[PDB]
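Peer 1: I am attaching a structure below and will ask some questions about it afterwards.
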Amino acid sequence: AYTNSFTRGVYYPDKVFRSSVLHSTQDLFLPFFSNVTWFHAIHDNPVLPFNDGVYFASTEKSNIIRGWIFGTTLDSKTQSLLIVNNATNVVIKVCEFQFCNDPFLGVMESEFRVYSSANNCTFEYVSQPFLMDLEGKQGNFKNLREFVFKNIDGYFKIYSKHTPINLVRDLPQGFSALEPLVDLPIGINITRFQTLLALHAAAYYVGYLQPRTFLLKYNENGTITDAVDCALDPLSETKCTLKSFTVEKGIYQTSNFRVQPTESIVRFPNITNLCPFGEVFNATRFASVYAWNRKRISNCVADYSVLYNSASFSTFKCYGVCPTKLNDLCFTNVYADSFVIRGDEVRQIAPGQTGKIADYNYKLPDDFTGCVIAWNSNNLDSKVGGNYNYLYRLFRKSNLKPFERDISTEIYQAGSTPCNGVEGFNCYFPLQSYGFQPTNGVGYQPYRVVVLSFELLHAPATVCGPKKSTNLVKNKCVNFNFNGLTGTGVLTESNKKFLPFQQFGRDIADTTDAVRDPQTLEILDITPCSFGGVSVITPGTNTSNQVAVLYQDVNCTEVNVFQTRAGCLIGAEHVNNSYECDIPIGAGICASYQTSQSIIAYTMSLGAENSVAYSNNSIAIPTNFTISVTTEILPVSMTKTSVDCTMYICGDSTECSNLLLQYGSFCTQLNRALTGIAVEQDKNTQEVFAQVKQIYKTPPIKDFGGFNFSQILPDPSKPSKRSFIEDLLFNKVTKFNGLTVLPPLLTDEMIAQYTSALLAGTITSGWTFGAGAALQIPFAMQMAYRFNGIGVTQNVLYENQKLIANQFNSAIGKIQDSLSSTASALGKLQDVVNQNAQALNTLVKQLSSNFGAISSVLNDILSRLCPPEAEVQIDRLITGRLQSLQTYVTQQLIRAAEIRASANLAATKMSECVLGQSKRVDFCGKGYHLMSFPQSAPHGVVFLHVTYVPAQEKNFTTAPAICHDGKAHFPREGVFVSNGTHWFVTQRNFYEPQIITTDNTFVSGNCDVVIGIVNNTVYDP
Amino acid sequence: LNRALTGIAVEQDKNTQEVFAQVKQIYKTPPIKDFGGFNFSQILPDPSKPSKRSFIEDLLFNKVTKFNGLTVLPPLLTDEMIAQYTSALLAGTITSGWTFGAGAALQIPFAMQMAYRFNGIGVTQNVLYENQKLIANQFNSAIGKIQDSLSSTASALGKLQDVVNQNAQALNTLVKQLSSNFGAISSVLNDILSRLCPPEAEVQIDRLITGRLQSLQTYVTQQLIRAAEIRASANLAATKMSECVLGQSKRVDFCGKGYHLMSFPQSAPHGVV
Amino acid sequence: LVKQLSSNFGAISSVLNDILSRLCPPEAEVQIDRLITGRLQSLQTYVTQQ
Amino acid sequence: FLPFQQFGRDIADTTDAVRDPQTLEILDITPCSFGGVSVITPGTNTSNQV
Ligand SMILES: *[C@@H]1O[C@H](CO)[C@@H](O[C@@H]2O[C@H](CO)[C@@H](O)[C@H](O)[C@H]2NC(C)=O)[C@H](O)[C@H]1NC(C)=O
Ligand SMILES: *[C@@H]1O[C@H](CO)[C@@H](O[C@@H]2O[C@H](CO)[C@@H](O)[C@H](O)[C@H]2NC(C)=O)[C@H](O)[C@H]1NC(C)=O
Ligand SMILES: *[C@@H]1O[C@H](CO)[C@@H](O[C@@H]2O[C@H](CO)[C@@H](O)[C@H](O)[C@H]2NC(C)=O)[C@H](O)[C@H]1NC(C)=O
Ligand SMILES: *[C@@H]1O[C@H](CO)[C@@H](O[C@@H]2O[C@H](CO)[C@@H](O)[C@H](O)[C@H]2NC(C)=O)[C@H](O)[C@H]1NC(C)=O
Ligand SMILES: *[C@@H]1O[C@H](CO)[C@@H](O[C@@H]2O[C@H](CO)[C@@H](O)[C@H](O)[C@H]2NC(C)=O)[C@H](O)[C@H]1NC(C)=O
Ligand SMILES: *[C@@H]1O[C@H](CO)[C@@H](O)[C@H](O)[C@H]1NC(C)=O
Ligand SMILES: *[C@@H]1O[C@H](CO)[C@@H](O)[C@H](O)[C@H]1NC(C)=O
Ligand SMILES: *[C@@H]1O[C@H](CO)[C@@H](O)[C@H](O)[C@H]1NC(C)=O
Ligand SMILES: *[C@@H]1O[C@H](CO)[C@@H](O)[C@H](O)[C@H]1NC(C)=O
Ligand SMILES: *[C@@H]1O[C@H](CO)[C@@H](O)[C@H](O)[C@H]1NC(C)=O
Ligand SMILES: *[C@@H]1O[C@H](CO)[C@@H](O)[C@H](O)[C@H]1NC(C)=O
Ligand SMILES: *[C@@H]1O[C@H](CO)[C@@H](O)[C@H](O)[C@H]1NC(C)=O
Ligand SMILES: *[C@@H]1O[C@H](CO)[C@@H](O)[C@H](O)[C@H]1NC(C)=O
Ligand SMILES: *[C@@H]1O[C@H](CO)[C@@H](O)[C@H](O)[C@H]1NC(C)=O
Ligand SMILES: *[C@@H]1O[C@H](CO)[C@@H](O)[C@H](O)[C@H]1NC(C)=O
Ligand SMILES: *[C@@H]1O[C@H](CO)[C@@H](O)[C@H](O)[C@H]1NC(C)=O
Ligand SMILES: *[C@@H]1O[C@H](CO)[C@@H](O)[C@H](O)[C@H]1NC(C)=O
Ligand SMILES: *[C@@H]1O[C@H](CO)[C@@H](O)[C@H](O)[C@H]1NC(C)=O
């Protein structure tokens, strides 16, 4: 009866070759994993809906399905497309037919009950004859022939694919693209179709197409190999939104949820009287244009479809509105300006027009809303002897304002002379007339013109169109229409006290806040029905295709379900246990993929909770330490792009360039900004790396006290003398539109030489090469100074020198192992590359946009259209592409500022971390800084920060001071500790107890002042 | 535009994590507040609030004060979580000095910690102990004065209030732009659509689309620039946290004017004090 | 920025008064809107760079 | 190109390749080489050679 559809409904949307690209297209496709009807029967079929397009598929072994019928009645009464394959060729006809039996075609061929006539044919096509399977066979099917049948604007598009199969059961799973084959211009309104079966079995599938958006993957050979149905599910929406088939772990915003209306609400005043249009259009006599009439039409039901459909009118031109929308709109008042004019003067009755009537007798506003209605009256107002009862004002000393009625009869003066009702030179009358006779010319015949002026709704409306009202439903999302004002939202009761004259309320945005119900004068608030963005929480597609959906800022009762302050989270199980944050949701909630396995949501942990065993006489002092190496990765530079604004916008087009010149310096200001950026990328690089006045090199003998630097020093065997670690870093980070990339000034080899010099200086001369000359020093002694710099006596290093070197070497090895396996380690630098690449890919894609033009391709506009019309379309494209460049450049300037700040920070670290020793906490890594080593990286720098971290501690009893002979002895830069029986003095950051003597302590004051002073003895050497 | 705004929203949480999430563990003070006479009751959490914030933090929070496609996302770190981080940083500073920043938190008497801070400015530790009671009273009085100042002068937090105002002003302007015609017959799209039909309506709509899109581009650009300013401030705040609270700063006027001893963080709306 | 005032931006003339003194509102308003759009975009660019 | 395909396209929707209408072979279209030209010069206060 039914089966599960699969990845079979994909066809080539057009005939353009694309390869190695993911292309997003919207067309009528079969939704993935939808239900498709299975029609089987062994030992005619029904008439099916076409549903704006039909997916059809069949499995064959003997060519049982041999044709299709498409139409409305499909019975010799309308044109109906008939496609038949009768062992010779495909025959397509749209002829009528008498189906004097349940049509099917029988098997060689010995039966033909499909038809017995051919009458009133308007199209016939026959392909070349072939020969195929006809005799009776039964079993597994051998050939699956899939088809798509769609009707677009009268064109019947047929797509198909034939493929070998070895399968009797349901549809095979597997991607297969459908090529286009036929486009038939027929123009038939198709609502139903039927199939044709061959009787000596039955097997075929019928699906239906829907307006889905698909993301199509074209491989290197231009064959469609996959597709994503966006509205299939949140994961598919995410993949198409990001235009990729792989989604990294995280949360993405892909769409917006909106509760849809369930029913419409149409509300109008309960008026039964009809508007007296007949008394104006069929008036016995029209007024003269010098004295035009204004009839008010109000408190009635108006129907403008009668006037519009009537063919008796010579013109019906609406300004501001248009004639088929007038039925759903209503007005506070409509006024009818009624007068007779000359035919040739109809053009003057319009906004923006001038002339002796437009200026002297009937002026319209240039913002006029309404309709100009006209018809000739040559058989009513014109008379033999002429009709001289219609007067117009020939002369006036001034023009007229809109809707002014100038009834005055003052004597007009051409020049300047007194007139007192006299007809004389420069004493003329403003009143003139025409003598209209049925025999006068076309332009001299009378026309009856009525202009209907509509005053936009503001106040309660009384003259409304023929739309009937409905009942009102509160507290539900509805699509409402109140007196022509439309929108979607939930209508609720309100406490807004509208004044008796007020009809509408407004929000800050001028949107409707509340309405007065036109039937019952109560005030209803309009709150649009709940909506919000929808985010998809997913582990990467390299792990699982299971996702959770977050509906932002909604309640869960308006749609496992977890209510959070971020929204309603669907698909994630709520876990009481806290963990480290993984994929953030918001409001303290994070999600992760963990174990059966599922996506979980939890309140994030801030770290383990602990307490410090504080007391007024207890100090913890470390007895051992660890040397750790951390990696700090900073962007320094970004790719130095340069864009030819002219070639991008106006590629190889003189006409476009000439139009572009009317926009001035916009281009050169973009070239200037990008040049400035490109230059500053090199300034940034020089400031970070060119901090050494000379190029230093290490000695051939690497006698550095056991410290192994072979993985950070250049390896004299590479085409570019980079270290092992640098090679690892470089192995982790991965045009004809006026878009170029400039090379950097400093090549990678030169950067490596600078980092080599900085490293060799640091190793052989410590910090001295930074301040001035490089002064050689044994490395172990350099470390001794670095230890003194953190309050640790140099003797600690020498005594543990071998241990320290091994820890250092091991730490370096661990970095290498980390860098060799974890690609994400350099994400901070990879993102910069991605951001610049994304910016360019977007920019290039903008060239495909129309921006309102007929075509995105400039040459296609130019080769078909000529300048007076072509220039407008080109200006539209220029505006769009120029705005795109302005956006790109602005984003690059902001990003460049971010990079500059990072480069300045990197230079600061280089100066304070590598050339010196930093006293700034966590500036040169967490811990007590010893030394740092630079390594170069693509568009960036990596610092290896060597830090001293206390490793093991004991609880010792302490005291701020010791009493001896009543004098208070305090330690000379150390602390007092007790092992329970004896007091010792020791350095703060490393347990090394010494006997308390007068050379370790100093005396100030006496025992009665110091809080916590203890009794002891002080040894005097 | 959605991408740019998402990037901003994300970086606001990165900024918060970098400023506050500088401690690997959540520390808590002992039940006995024997800190040598130094009174911290106005900066430590008060175990009685719906959100365990200090008195001063409550004062700070009491001073700082949609259907058009405009939404506000919640922060990842709620105010309670921020308070827990500041509590941990404060407890670490008090009970272990700077040791919790470099590595493990090593307990030390507070008076001795101050002795080290005094040595760090070239003042022998004996000065503190001999004047320890005086110093504690001065500290306690100074804290009380802060409370009195914060309790009466609303303008004290103007630097943070302006940020709120700038974002609010930006949105109010943006929403108001929907009322503009931009050359169209009406700013209301539905009123154009219900009276005019496609060959003429599409032009008026394109005019409104152009105007509203330009308005968004302007808003987003201003937000990106403002966000860069905020990021610089957050980086500075993180730097101070690292050098002022976790350590002791030798940088003149970096951690206030005078010779720096110690600093204490307090959370505030969209900021740190 | 000042030089941008000399640009037509598709208008018949960069000088606003020359448009206004020869053309009347139903046609003049379009040319003026073209100049307003261009000059406003120029200011937006200037302010952003500043 | 598949037998029904006549044109190829680039990311920008520009033509990548064409099927020759007289002989059905596929030809790639690569715009002829172009690029910016920069002038390296000492200041005109020294020399006019570039
Ligand atoms: C200090 O810690 C280091 C390790 O960080 C200790 O060295 C380890 O000592 C054990 C002895 O039990 C050896 O088995 C390990 O192989 C050593 N590790 C390394 C890397 O050499 C050192 O002994 C500790 N010292 C003290 C006094 O506790
Ligand atoms: C510094 O460490 C490197 C680590 O690779 C040592 O080089 C290794 O040396 C051993 C023998 O000494 C070889 O068996 C390995 O194959 C080498 N590895 C590589 C990657 O070359 C180097 O010898 C150490 N330096 C010193 C002075 O011992
Ligand atoms: C505290 O340290 C002292 C100094 O090392 C310890 O004293 C000595 O103890 C050893 C036996 O462990 C004797 O052989 C020495 O002669 C002692 N010397 C002195 C000067 O007393 C003392 O035992 C330690 N106390 C604890 C509890 O560990
Ligand atoms: C340190 O030792 C001195 C004397 O050796 C202690 O002072 C004595 O204090 C007790 C109790 O107050 C008196 O009874 C003695 O007469 C005092 N003797 C002298 C010489 O002053 C002092 O109290 C001790 N410190 C502590 C903390 O107990
Ligand atoms: C630290 O200072 C606070 C200041 O408020 C002290 O709490 C006050 O304590 C006194 C009595 O000790 C009460 O009368 C006040 O009402 C308290 N004020 C508040 C706001 O609670 C606190 O006791 C001081 N700490 C110590 C150890 O003395
Ligand atoms: C297939 O159709 C049946 C009813 O005909 C329906 O209950 C079922 O849910 C459909 N399949 C899917 C996957 O929705
Ligand atoms: C199929 O129909 C065509 C119609 O012209 C006919 O010529 C052909 O012979 C038929 N095929 C047979 C009889 O196998
Ligand atoms: C078909 O042909 C007949 C000729 O007898 C003609 O009268 C009729 O109008 C034509 N059209 C239809 C739809 O029957
Ligand atoms: C097609 O025919 C149906 C009647 O079956 C009718 O309702 C529909 O409006 C027709 N389509 C057109 C475009 O007239
Ligand atoms: C593309 O065609 C070539 C034939 O030269 C073939 O070797 C290659 O595997 C094909 N690629 C795909 C993805 O089918
Ligand atoms: C006014 O509207 C109500 C709503 O149902 C209707 O019953 C009433 O008859 C209307 N008034 C007139 C005069 O028709
Ligand atoms: C005018 O009168 C004619 C008949 O003389 C009638 O058919 C027409 O509908 C009338 N028009 C109006 C607006 O009353
Ligand atoms: C991601 O995919 C690659 C190749 O499919 C695989 O080697 C890698 O282990 C995957 N990632 C994880 C975390 O397993
Ligand atoms: C919606 O959220 C409110 C918030 O207080 C809650 O009280 C209510 O029960 C939730 N569910 C509904 C309205 O169905
Ligand atoms: C988690 O805690 C809640 C307390 O509100 C409790 O109702 C729930 O059953 C707990 N779940 C588990 C698995 O412990
Ligand atoms: C110090 O003493 C406290 C007392 O409870 C203990 O919890 C803590 O672990 C001790 N420190 C070490 C390093 O063992
Ligand atoms: C430490 O605190 C205890 C409280 O149990 C007190 O008796 C002792 O005198 C205090 N010592 C110092 C030095 O403050
Ligand atoms: C530049 O020109 C001025 C005046 O012509 C001259 O004095 C100056 O020396 C020139 N610069 C150099 C580097 O000679």
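Here chain B follows Swiss-Prot, giving residues 763-827, 854-1061 in order.
Method on record in the header is electron microscopy, 3.1 Å.
Heads up, the Cβ atoms here are built off N, Cα and C, so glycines get one too.
B:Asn764 to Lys appears in Swiss-Prot as a known natural variant, with the remark: In strain: Omicron/BA.1, Omicron/BA.2, Omicron/BA.2.12.1, Omicron/BA.2.75, Omicron/BA.4, Omicron/BA.5, Omicron/BQ.1.1, Omicron/XBB.1.5, Omicron/EG.5.1. Among the natural variants that Swiss-Prot reports, B:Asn856 to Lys is described with the note: In strain: Omicron/BA.1. Swiss-Prot gives this note for the natural variant B:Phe888 to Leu: In strain: Eta/B.1.525. Swiss-Prot gives this note for the natural variant B:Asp950 to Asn: In strain: Delta/B.1.617.2, Mu/B.1.621. What Swiss-Prot notes for the natural variant B:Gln954 to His is this: In strain: Omicron/BA.1, Omicron/BA.2, Omicron/BA.2.12.1, Omicron/BA.2.75, Omicron/BA.4, Omicron/BA.5, Omicron/BQ.1.1, Omicron/XBB.1.5, Omicron/EG.5.1. For the natural variant B:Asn969 to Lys, Swiss-Prot gives this note: In strain: Omicron/BA.1, Omicron/BA.2, Omicron/BA.2.12.1, Omicron/BA.2.75, Omicron/BA.4, Omicron/BA.5, Omicron/BQ.1.1, Omicron/XBB.1.5, Omicron/EG.5.1. The structure shown keeps the original residue. The note that Swiss-Prot attaches to the natural variant B:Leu981 to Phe is: In strain: Omicron/BA.1. For the natural variant B:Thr1027 to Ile, the note given in Swiss-Prot is In strain: Gamma/P.1.
I would like each feature placed in context: is it buried or exposed, what are its neighbours, and how far apart are things?
Peer 2: Listed in sequence order, the residues of the same chain lying 6 or more apart from B:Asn764 (variant position) and placing their CB within less than 8 Å of its CB: none are present.
There are 15 other Cβ atoms within 10 Å of the Cβ belonging to B:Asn856 (variant position).
Annotation for B:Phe888 (variant position): same-chain Cβ neighbours under 8 Å, separated by at least 6 residues, are B:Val785, B:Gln787, B:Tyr789, B:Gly880, B:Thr881, B:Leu894, B:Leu1034.
All protein chains shown were included, and the count of other CB atoms within 10 Å of the CB of B:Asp950 (variant position) stands at 11.
Here B:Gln954 (variant position) comes close to B:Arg1014: these same-chain residues lie at least six apart in sequence, with C-beta atoms under 8 angstroms from its C-beta.
Long-range Cβ proximity for B:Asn969 (variant position), meaning a same-chain Cβ under 8 A and a gap of 6 or more residues, is found for B:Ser975, B:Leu996.
Its Cβ placed at the centre, B:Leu981 (variant position) has 15 other Cβ atoms within 10 Å. In three-state terms derived from DSSP, B:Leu981 (variant position) belongs to a helical segment.
In three-state terms derived from DSSP, B:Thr1027 (variant position) belongs to a helical segment.
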Peer 1: In Å, rounded, how far does the Cα of B:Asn856 (variant position) sit from the Cα of B:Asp950 (variant position)?
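Peer 2: Between the Cα atoms of B:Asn856 (variant position) and B:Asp950 (variant position), the distance comes to 24 Å.
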Peer 1: C-alpha of B:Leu981 (variant position) to C-alpha of B:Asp950 (variant position): distance in Å?
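Peer 2: Rounded to a whole number, the Cα-Cα distance is 41 Å.
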Peer 1: Using Cβ-Cβ distances, find the residues under 8 Å from B:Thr1027 (variant position) that belong to the same chain and are at least 6 apart in sequence, listing them in sequence order.
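Peer 2: Those within reach of B:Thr1027 (variant position), by Cβ under 8 Å and sequence separation of 6 or more, number none.
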Peer 1: By the criterion CB under 8 A from chain C, which of the variant positions B:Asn764, B:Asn856, B:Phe888, B:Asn969, B:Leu981, B:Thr1027 would you report?
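Peer 2: So none of them sit by chain C.
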Peer 1: Against chain A, with Cβ pairs under 8 Å, which of the variant positions B:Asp950, B:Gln954, B:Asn969 show up? Give them in sequence order, please.
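Peer 2: Correct list: none.
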Peer 1: For B:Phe888 (variant position), what is the secondary structure by DSSP, using just helix, strand and coil?
Peer 2: helix
